[PDB]
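Trainee: My questions all concern the structure below.
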Amino acid sequence: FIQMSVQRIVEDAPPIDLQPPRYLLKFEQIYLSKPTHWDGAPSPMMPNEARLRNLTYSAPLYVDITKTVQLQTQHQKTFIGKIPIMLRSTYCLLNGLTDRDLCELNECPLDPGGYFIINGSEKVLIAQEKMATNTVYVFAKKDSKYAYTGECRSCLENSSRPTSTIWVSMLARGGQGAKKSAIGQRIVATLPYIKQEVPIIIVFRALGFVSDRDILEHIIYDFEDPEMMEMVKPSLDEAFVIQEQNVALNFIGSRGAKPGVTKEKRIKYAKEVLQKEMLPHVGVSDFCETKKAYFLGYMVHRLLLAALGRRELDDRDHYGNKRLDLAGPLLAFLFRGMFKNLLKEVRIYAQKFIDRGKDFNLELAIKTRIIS
Amino acid sequence: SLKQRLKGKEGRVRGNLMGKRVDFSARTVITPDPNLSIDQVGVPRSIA
Amino acid sequence: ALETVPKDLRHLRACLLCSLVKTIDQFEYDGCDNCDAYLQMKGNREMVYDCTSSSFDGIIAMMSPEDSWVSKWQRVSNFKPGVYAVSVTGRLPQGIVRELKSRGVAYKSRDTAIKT
Amino acid sequence: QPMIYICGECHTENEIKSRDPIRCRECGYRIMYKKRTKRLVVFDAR
Amino acid sequence: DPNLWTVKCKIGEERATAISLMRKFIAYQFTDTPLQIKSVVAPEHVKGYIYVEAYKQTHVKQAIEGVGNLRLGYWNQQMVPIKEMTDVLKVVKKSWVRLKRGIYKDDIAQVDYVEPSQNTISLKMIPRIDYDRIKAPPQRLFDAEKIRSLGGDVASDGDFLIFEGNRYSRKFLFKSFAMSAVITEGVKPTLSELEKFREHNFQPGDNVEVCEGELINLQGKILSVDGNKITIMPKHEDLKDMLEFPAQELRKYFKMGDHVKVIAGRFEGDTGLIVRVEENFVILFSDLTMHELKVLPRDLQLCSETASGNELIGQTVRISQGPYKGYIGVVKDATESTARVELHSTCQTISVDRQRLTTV
Amino acid sequence: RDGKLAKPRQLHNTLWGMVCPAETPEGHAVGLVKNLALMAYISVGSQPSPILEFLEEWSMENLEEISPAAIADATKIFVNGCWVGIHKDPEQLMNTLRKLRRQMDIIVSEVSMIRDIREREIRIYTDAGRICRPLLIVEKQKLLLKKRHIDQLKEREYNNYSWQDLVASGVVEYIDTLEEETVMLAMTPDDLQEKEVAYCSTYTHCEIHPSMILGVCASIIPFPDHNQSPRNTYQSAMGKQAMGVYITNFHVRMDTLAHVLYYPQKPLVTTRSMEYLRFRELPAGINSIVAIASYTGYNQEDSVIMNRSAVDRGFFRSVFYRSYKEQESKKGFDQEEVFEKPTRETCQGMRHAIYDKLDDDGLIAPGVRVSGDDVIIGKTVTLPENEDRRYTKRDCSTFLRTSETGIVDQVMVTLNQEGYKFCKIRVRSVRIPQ
RNA sequence: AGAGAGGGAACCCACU
Ligand SMILES: [Zn+2]
Ligand SMILES: [Zn+2]
């Protein structure tokens, strides 16, 4: 965490820009000092001293600033804030010290470390289980209206945004669809930030794949097993009305968490949802349309296999389906939000101090309490 | 709120009116004794 | 133009005729931006003190009086855009009012307040 | 009247005053340890 | 006609918002991004939000873009209703004043000398100071000797004095303050402030009669009360209907031999019974004393409440006799006979005779 | 918590070797809170870029350059879940990836490859959070842990031959839970590599030792397989509660509720795993000559008869430390705490207790007997209305916790984070077993 | 011989 992930968080935050002559701030290189207390002079704070005086065994965190107003100026080793250190780390004082040296510091060699000293209290970050991200799972909501529901808690590594689960469900209604025409089961997808059950074929058309043959190529990889094609036939025949990418994206934008104004600004919202909300692990870029289409086809194909039983259903308690958030991922998840809040406060300060016509004071821009 | 002060298992009706803290009560560990009758309990001196 | 807009919040005064709100510097340097030709307070501070108000309630940034219902209710539709006062406390002396009436300008009070 | 404290890491002793910031004279160590009491202690050897 | 829309603003900075919007309108009135709104209203006493006059909400949103003080009303706007648009511009409205700012806020100040320059006036005040003793407060008299003793920023001119931020006092502060920094209308000090420098009271349940009109000599009990023309509803004797009477027609009449209290004057706080009801002199005897108290009929009310009118403690001892001999302890409790000893060795406090104890 | 379902709480099959099966809190959090096994290790995760470069180096076809006709006759390959492309020959690709992992050329040891054989898939996981455990590698029904490895491993601190050198030797490797679904795991080599009426004869990995499936608290149980599993769980609960020397520097630490023991002993009946938890260096408990006998009737229903003379000889006689912290607060002059000995005539609201135990600074000198409702910290806070008479600052003092007694062990005086004076008092009370 | 006590809320770990 403190060796790579903090730098990843700092670099993955966009350089904030303010429009008047424009100026942008960027943070590039971070510095992590040794734990030190102070009013007072900088002195190395031994962890037992931090425990006895109810101090916090935290190391200061510096970073370099580069602002371009363009007129660029750099600011090396600006104090961001203090982050706690768990004992026996690579950035604790007593790393690699011999047992005699530890006994000189009133610290025993028997202590395994791995705990933080916060206000003199020893804290342990309990590892938290979670469902494994970026992995397709097929479950059975036997009480709902869906026969088999697929999901993929997609979360791109080193991305400040959290996970966004997409569901690819199949309406059950084993017999009729409560109609005089609705024969087969229809596959329907729950996208992030979209409140209605979007059909699969609508999404595939919205990805720039107009032909039914191409969508079936991306979904069913063999054209010599007519049973799976027959099973996917009703879902394909739900949305033969919508044939254009424009109309498909318009239907995507209809009934969103943020509803569209008109044909305009709703095509862009649907494009934004398909670009940056569903499946971030397959990429977030303009050329990532076909990769996202391939992965959605894989999700639909696995759902079809589950509906056939050719592959068994997935277990929520199998420990190959779980991850263990240790101190690293947990502190990274905390630091994402707190670093973003520090950036927001800096932006507020800059907005206050550009409208007066003056130049902001960057040491007062970065407040250290919000990050420590 | 007042409704939250009354509605709970920690409110006024269960928590304070039904089951309330009482004076003249002691709580300590029990250890066996076969040398006293079935209707006798051996209480400590500091409790008595 | 920007010449009509006051520069700061200190010593804001509203005109007694058209309820024009300006600083004392702008009244001293420009007079009235609507009817100084009928008042002639430019080049005279005492004329400003006699023809402007020290007590006003509410301000209106009248930007387009030609299509404003507020300008219809405040009777400032035929004027120029600027900062106007809703309620004005004060009154011109009888000499100024009589001189305006001799020039065909009857003095309608801008004191549209509901006094009890 | 002054109280004698043992200066933590220094292991030396020094006087202290009321409303006196807690500092050692050798290296300014912040942790003081109060000396053992002067009144008698008696322990039943049970 | 355009409509008014509420836009939330920074508190205390609404006039500056209107000034900035006017400057922005004039600065972009010839460009390709015009402000299509019609007017901006920031009232004198409405604090928190301003008004934008426009035919559309989108015009308001596109006009307030770039204004940070209105960022809390940027996403959504609320229109003032059509019937309520005139309420926006509707405005309602040797003496004594009360200061607006400072530590003397809303304190009674006697206007000593009105300076004809119309900038400030001299005010007589009672100092709310601690005489430079606590700060490194209620109203009390100005003590010049105390401020000469404590020192600091103080200058003496006999009874005249200057102190602690150019505060001018004499014998009682006499300092200049601005007319706009005081309220010269609506103070109305009391009698205690006169020493420092009609009325209607009808209550429900009281008995009143009618002194004039066609409904004269009708005694009834009070139901409700109002300010000046009460339109009372008295429950008269032998009348099931409720009539109407203002305050000038009624009078606090009371039958002889009832609970009476005094509301104001010299006789307030005392209760008792009245004896004989004259034209206006009503004589009564108190619940405390039997002295004659003569009151006006208006200074009476009907209220049925009753009138108010050891040495061994903490001493290290040593058990020198008995089973516990040789134990060192501290005496917790002690009596004439026995004493409880907190044993230093065991986790137990036991009581022994004082004859068995020997102090260290 | 408080869910009536059981599937999130049960001991699933994939908890083998990664998490202890016995240790769990047996309250309303059964199965939810777990304890990690001994050799289990959570993969800290690395970047997938070297793996993608290696795959592009070999004949792996990316998704943006394929026909959708040759997909079903080949194996779909995933990295961290994202589908990176296709490969035609799954064998000699898994062999190549494993050969690189048995050498640490490109792929880190924590990274895991899983070849789904029934359905044509091959997924490589490089996530941070996966839970793996080291296993031996069985090439031929033969182990790769030869005698020379043991010879170089006994002579540590001389050859500098560590565990990481054995990982680099391609003898042991970390297998996670996904990969356990596609591995044939030998329990012990003395039984499952010798020819018999053959069971499978296709082993890939061998368990190092079965005792490493247990946690830290289930490893201190002698003969845990002879017990019943609820008994093992209850002992796992109790073993984190036994008095003992919890740390070596306990005389410096100002811990609250420090339970230490007079004469702790190592168990006569021990496991091999206690040598690695260092339970023989900071033990918790005493070896006792027990007798399982019906007697007078005081060991009736889960109770035990003890020996008074043995207890008088220091048997389980523990010592209980409790610390008390208090600092004063410099504030806006209305209330001002300060450490001083309060006086009856001066202070107000002073509770009736002994204040002569205090020193001149309002604190107890170490080595002074105190009991219930005895003052330990003399602190007085000022009263704003002392002038607004003759009665001044009120007592705000921390007493010794009632129904407790003992000697004050040591007192430390220092400054806090805010720079205010701050005192800790550790009070010592020995606890004879009654 | 001068005699009473207050905090309060929140959240963790166990105990039967
Ligand atoms: Zn004018
Ligand atoms: Zn020293």
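The numbers used for chain E are those of Swiss-Prot, and the residues that appear cover 176-268, 276-318, 335-369, 371-396, 416-527, 703-753, in sequence.
When the header is checked for method, it gives electron microscopy, 3.9 Å.
Keep in mind that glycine also has a Cβ here, set from the backbone N, Cα and C atoms.
Below are the features listed in Swiss-Prot for this protein:
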DOMAIN    E:420-451  domain 'KOW 2'
DOMAIN    E:472-503  domain 'KOW 3'
DOMAIN    E:704-737  domain 'KOW 5'
MUTAGEN   E:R246 to A  Reduces the affinity for Pol II elongation complex; when associated with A-247, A-249, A-250 and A-251
MUTAGEN   E:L247 to A  Reduces the affinity for Pol II elongation complex; when associated with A-246, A-249, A-250 and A-251
MUTAGEN   E:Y249 to A  Reduces the affinity for Pol II elongation complex; when associated with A-246, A-247, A-250 and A-251
MUTAGEN   E:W250 to A  Reduces the affinity for Pol II elongation complex; when associated with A-246, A-247, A-249 and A-251
MUTAGEN   E:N251 to A  Reduces the affinity for Pol II elongation complex; when associated with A-246, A-247, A-249 and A-250
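Have a look at these and tell me how they're positioned relative to everything else.
Mentor: Note on the domain 'KOW 2' (E:420-451): residues 457, 460-465, 467-473, 476, 519-520 of its chain, located 6 or more positions outside it, place their CB under 8 angstroms from a CB of the stretch.
Sequence-distant contacts of the domain 'KOW 3' (E:472-503) (same chain, six or more residues past either end, CB-CB distance under 8 Å): 419, 425, 437, 509-515, 517-522, 525-526.
Reduced to three states, the DSSP call for E:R246 (mutagenesis position) is helix. Counting every protein chain shown, the number of other Cβ atoms lying within 10 Å of the Cβ of E:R246 (mutagenesis position) is 16.
If you draw a 10 Å sphere around the CB of E:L247 (mutagenesis position), it holds 14 other CB atoms from the protein chains shown.
The Cβ of E:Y249 (mutagenesis position) has 15 other Cβ atoms within 10 Å, all protein chains considered.
All protein chains included, E:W250 (mutagenesis position) registers 7 other Cβ atoms within 10 Å of its own Cβ.
In sequence order, the list of same-chain residues 6 or more apart from E:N251 (mutagenesis position) whose Cβ falls under 8 Å from its Cβ is empty.
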Trainee: Please list the mutagenesis positions from E:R246, E:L247, E:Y249, E:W250, E:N251 whose Cβ falls under 6 Å of any atom in ligand 1.
Mentor: none
Trainee: Taking DSSP states H, G and I as helix and E and B as strand, how many residues of the domain 'KOW 3' (E:472-503) are helix, strand and coil?
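Mentor: Looking at the domain 'KOW 3' (E:472-503) with DSSP, the answer is 0 helix, 15 strand, 17 coil.
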Trainee: Per DSSP, what is the residue count of the domain 'KOW 5' (E:704-737) in each of helix, strand and coil?
Mentor: 0 helix, 17 strand, 17 coil
Trainee: Using DSSP, what's the helix, strand and coil tally for the domain 'KOW 2' (E:420-451)?
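Mentor: Helix/strand/coil tally for the domain 'KOW 2' (E:420-451): 0 helix, 7 strand, 25 coil.
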